[PDB]
Number of protein chains: 2
Amino acid sequence: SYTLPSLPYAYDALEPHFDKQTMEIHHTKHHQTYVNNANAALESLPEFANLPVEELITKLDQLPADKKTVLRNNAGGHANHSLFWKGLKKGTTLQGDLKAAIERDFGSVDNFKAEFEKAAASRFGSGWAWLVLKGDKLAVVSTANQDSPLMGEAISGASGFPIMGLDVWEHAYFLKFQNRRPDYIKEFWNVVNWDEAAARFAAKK
Amino acid sequence: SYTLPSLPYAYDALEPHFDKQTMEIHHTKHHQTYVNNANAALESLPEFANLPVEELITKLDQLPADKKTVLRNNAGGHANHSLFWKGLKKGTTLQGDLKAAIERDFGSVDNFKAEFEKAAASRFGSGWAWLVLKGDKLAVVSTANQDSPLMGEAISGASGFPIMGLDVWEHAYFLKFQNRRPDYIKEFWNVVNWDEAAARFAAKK
Ligand SMILES: [Mn+2]
Ligand SMILES: [Mn+2]
């Protein structure tokens, strides 16, 4: 069975950038609900129920017809939130190989930040903005709802290995930012975990 | 150009069902933003800017290619919220021709309610649930994001004239209900304005 993962930090660990109350609600309510609903849909599927969630979301076309949507949505939700928590941490710096690769692929760090900000702001409705590794090249993409680039292009409209991501569902920013998503996107730069991003970049897979 | 409409009531008129803080934010921030962003897109289109928003969204096919998305999203948002405010009121009773048509087309009011709740609950991500009239038959449909059944099947995946509807974007329920959308949907039955739904039905049946 999937479980709600413990966070790598206290709920207030991202203050003053991301608010404590939201972190707690977002974790214990929204993420928990994806875990529960994914588990319910997987009970009848022993051949899928016990795989890692990040594996399952590469396999959606393997499922029975009637399970594809519910697991896209809920295994997507579990995978994405699991990545998100580990992809946040204060006191990191974009540097080393990852910084150089970003400069290579976008021309500069500021070009990459602007492209990411634009993608995050222009995702209408619910979704996620991502930095992905697509073949040799880093890229900025967005997905709808709980879709992940790991699901591939035909399902998610994006592809590549996620390096990091920003949740732009309203629940992620309502309490502190209300409708001001650009303000929330700016605060993300203060809490994106560049150490984990670098680790993921190094691994490539 | 468009304006933020005045409401049929004070922000607290739907207590204790829908919270007054959300009513105020939802009107003055979210709806206002759709009005502003639609108006910005319409500035270069004086042939379209004069249309009632509910007519513009029936004509999205006619816009320039680079205008279609921004106005689908923002004119859809303005139309949908304008309907929503008029579509809420305490103290109404479903009755008369509209009740009878619901009993005809769904078998009973309770069957209808169960179908509406299911559509409202199963709209994954952002969107709306609707009671529509399609020519001569009532139906429950849902849409993504700020799409409306007035936009038609090709664009929105639904069609028909909206008799009433329920906003299921998270901003509409997060403060009071967090991720408990089913509890919010339950409270909608206490504030759906059956008098406005009946008037819209009388005009269109
Ligand atoms: Mn989230
Ligand atoms: Mn709304």
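Following Swiss-Prot, chain A residues are numbered 2-206, in order.
For this deposited structure, the header notes the method as X-ray crystallography, 1.4 Å.
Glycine too: its Cβ is placed from the backbone N, Cα and C atoms.
What Swiss-Prot annotates here:
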type: BINDING; residues: A:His27, A:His82, A:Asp168, A:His172; note: Mn(2+) binding site
type: VARIANT; residues: A:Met165 to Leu; note: In strain: B
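Taking a C-beta cut-off of under 8 angstroms and a sequence separation of 6 or more, A:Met165 (variant position) has the following same-chain neighbours: A:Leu84, A:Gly88, A:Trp131, A:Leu132, A:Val193, A:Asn194, A:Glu197, A:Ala198, A:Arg201.
Listed recorded positions: A:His27, A:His82, A:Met165, A:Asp168, A:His172. Those with a CB under 8 Å from a CB in chain B, in sequence order: A:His172. DSSP assigns A:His82 (Mn(2+) binding site) to a helical segment in the three-state reduction. Annotation note: A:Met165 (variant position) sits in a strand segment as assigned by DSSP.
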